[PDB]
Amino acid sequence: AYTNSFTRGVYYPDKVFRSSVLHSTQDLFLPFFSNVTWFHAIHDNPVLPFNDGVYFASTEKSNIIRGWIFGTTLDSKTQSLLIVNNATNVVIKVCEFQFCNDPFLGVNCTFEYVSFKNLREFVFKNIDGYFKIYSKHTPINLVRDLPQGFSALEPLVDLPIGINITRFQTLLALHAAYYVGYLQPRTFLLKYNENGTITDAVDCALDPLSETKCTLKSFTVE
Amino acid sequence: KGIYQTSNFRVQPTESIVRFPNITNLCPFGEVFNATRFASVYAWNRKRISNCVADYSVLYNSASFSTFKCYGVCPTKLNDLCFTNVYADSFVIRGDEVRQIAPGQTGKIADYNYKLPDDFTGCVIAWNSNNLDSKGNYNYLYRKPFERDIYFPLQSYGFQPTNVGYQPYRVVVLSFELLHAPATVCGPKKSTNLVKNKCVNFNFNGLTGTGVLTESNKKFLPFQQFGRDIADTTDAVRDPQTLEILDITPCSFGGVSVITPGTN
Amino acid sequence: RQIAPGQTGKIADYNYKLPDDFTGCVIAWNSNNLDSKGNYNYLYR
Amino acid sequence: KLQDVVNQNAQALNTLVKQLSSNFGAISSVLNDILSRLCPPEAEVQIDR
């Protein structure tokens, strides 16, 4: 069950402000118009590979999706991230939890941190042990698909966990679809505005129009 | 006779505006270098050091260290230069195997259980442990960069006080993170007052330079630290004590041309 | 080992500093047969 | 023919300015970041690149 991935997967690749510049970068991004996988929370959380970073989205109305479980074996044999958001605090643990066969929520620890209408676009990846959460919330009015448009993604939390991850799983609040992109080494050309916000990006391997936009370092190709 | 271009006018900087985050906590190097039992090389510890003040001069002046090898920092300037995260890698190995711990070396300590990146930024700090770790001490065993590897490939040492090249050496490898970020670990250098609209010699968090710090309307995002130019020089910084945004215009300069008639 | 153009240390920085553009030879050998005693006459700053 | 004279010189200056952001083999394109992070025996190798 797939859908379209129109313009999503565009994050701020670094913590450096730049304004009114067409800066090129080479990092792990979501390719434009690729296949993001449509899932269920109706009337569904299998074990998804990670290979080179993982995009996430969640069309939400009542905060059903509330947790993440990462790792490789996920049965208290290796370290496992468990980002828990019970509506008031962000609890982030890397303990070896004795998970269930179907872990959910009912309506050797080395780190711990404690802090449809909504689309909670999340990005998760590892860079040499530095686990980086990139995220963005936005008000949408669409129940079926990713809303066509554009909005950039900022970081929230770096994590120096050093965890080998090849597989993962999310969590639900059982008494809301969610997407799995995959990040790839795609060179972009980011358009920072006057306020330093990405208004446009061009994937430098999408179609041969787009390589012309990357070679010229411009978006209006004459 | 004619106009001749000779020199360059440059306004000299008045004073030096040194600026650092006003944290006073001392970094726990004593829990690292003077810990009781170090872990082995196949399970080396990775202690995060953050949000403190790191006096590296204490670690540089003590004579209790065999070799003090810094590959990218040249440790005299560790007091001024200041980082985001400092990672201490504590493990005990055989005496001759410290030479394999370098960016660029290959070997059965380099390839198998503890690999350094070839672009490494930090210091390799090694000394002996003949007075404490030598016994037949058998607890120390051996088997990508920074990969903790948790017929057998598991081979154990034997440490005795009768054993130079086989004496157990305590080596701690400090790894430095120079990512342009909100910095946390910064050395003991006092911050001064900030003076705007004057050609000063600033130093924000380890970024040296000369410019005229003015006020800006460049609304940074609350994770953003530096604003850059086209030519990679820093155009705007965020003051790490009072979180406001400051432009960096370089001081007033221009060519000097000397209009003269002939000396005839 | 600290006696080299380019090395830093408490023999290099404190009491005997070499220029980094040094022209000459560093000639070292041991004195275990004569200078070893508790020989305390040798001090450093 | 006249807009091209303006374009080919704003192109060749904005290529010259973007050369300052290249490493050329050195560890960092910022010259004030080599001087604040390296010792003068080693820094003169990086600055000569």
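Note that chain D is numbered according to Swiss-Prot, with residues 947-995 shown in order.
Structure determined by electron microscopy, 2.7 Å.
Every residue gets a Cβ built from N, Cα and C, even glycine.
Taking Cβ-Cβ distances under 8 Å and a sequence gap of 6 or more within the same chain, D:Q954 (variant position) has no neighbours at all. What Swiss-Prot notes for the natural variant D:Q954 to H is this: In strain: Omicron/BA.1, Omicron/BA.2, Omicron/BA.2.12.1, Omicron/BA.2.75, Omicron/BA.4, Omicron/BA.5, Omicron/BQ.1.1, Omicron/XBB.1.5, Omicron/EG.5.1.
Swiss-Prot lists D:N969 to K among its natural variants, and the accompanying note reads: In strain: Omicron/BA.1, Omicron/BA.2, Omicron/BA.2.12.1, Omicron/BA.2.75, Omicron/BA.4, Omicron/BA.5, Omicron/BQ.1.1, Omicron/XBB.1.5, Omicron/EG.5.1. Within the same chain, the residues at least 6 positions away from D:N969 (variant position) whose Cβ sits under 8 Å from its Cβ are D:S975, listed in sequence order. Under DSSP, D:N969 (variant position) is assigned to coil, being neither helix nor strand in the three-state scheme.
Using a 10 Å Cβ-Cβ cutoff, D:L981 (variant position) registers 14 neighbours. Record note (Swiss-Prot), natural variant D:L981 to F: In strain: Omicron/BA.1. The unchanged residue is displayed.
Using a 10 Å radius centred on the Cβ of D:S982 (variant position) and all shown protein chains, the other Cβ atoms total 17. Swiss-Prot gives this note for the natural variant D:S982 to A: In strain: Alpha/B.1.1.7.
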Variant positions in contact range of chain B, given that the Cβ distance is under 8 Å, out of D:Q954, D:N969, D:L981, D:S982: D:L981, D:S982
Collapsed DSSP category at D:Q954 (variant position): helix
